[PDB]
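K.L.:
Below: one structure in structure tokens.
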Amino acid sequence: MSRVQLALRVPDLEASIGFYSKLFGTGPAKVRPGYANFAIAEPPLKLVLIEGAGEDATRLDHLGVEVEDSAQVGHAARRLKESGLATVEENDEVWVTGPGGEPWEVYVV
């Protein structure tokens, strides 16, 4: 089991927290200056809002797949490299980039 992560760079974190609390009917799980996390049950989603100074509009920061443990990250890392994709792991996460530049990370919290 896993869930997608969607990390957005937003020009107004406070307004965005308010909007997403209403959209998904739940408050943020974690709130800091500069970022907020929502753990949504349905639809399964990890939503990250990152404050972006002098971005005129919301844009994609990165995308992800949130998995249950480090072994799942390792499995994904091995699989993506096998399939010919350039990757970088961190010691848990592995990063790949799509052809138009969109970055993905498979990670465990």
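Residue numbering for chain A follows Swiss-Prot, covering 1-91, 101-118 in order.
Note: Cβ is positioned from N, Cα and C throughout, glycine not excepted.
Straight out of Swiss-Prot:
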| type | residues | note |
| --- | --- | --- |
| BINDING | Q5, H62, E114 | Fe(2+) binding site |
| MUTAGEN | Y35 to F | Retains less than 5% of wild-type catalytic activity |
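Mind mapping these onto the model and telling me what they sit next to?
P.N.:
In the three-state DSSP scheme, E114 (Fe(2+) binding site) falls into the strand class. Within the same chain, residues at least 6 positions away in sequence whose Cβ sits under 8 Å from that of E114 (Fe(2+) binding site) are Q5, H62, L63, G64, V65, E102, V103, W104, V105.
Taken residue by residue with DSSP, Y35 (mutagenesis position) is part of a strand.
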K.L.:
Under a criterion of Cβ-Cβ distance under 8 Å and sequence separation of at least 6, what residues of the same chain contact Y35 (mutagenesis position)?
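P.N.:
Counting only residues 6 or more apart in sequence, the Cβ neighbours of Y35 (mutagenesis position) under 8 Å are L13, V48, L49, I50, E51.
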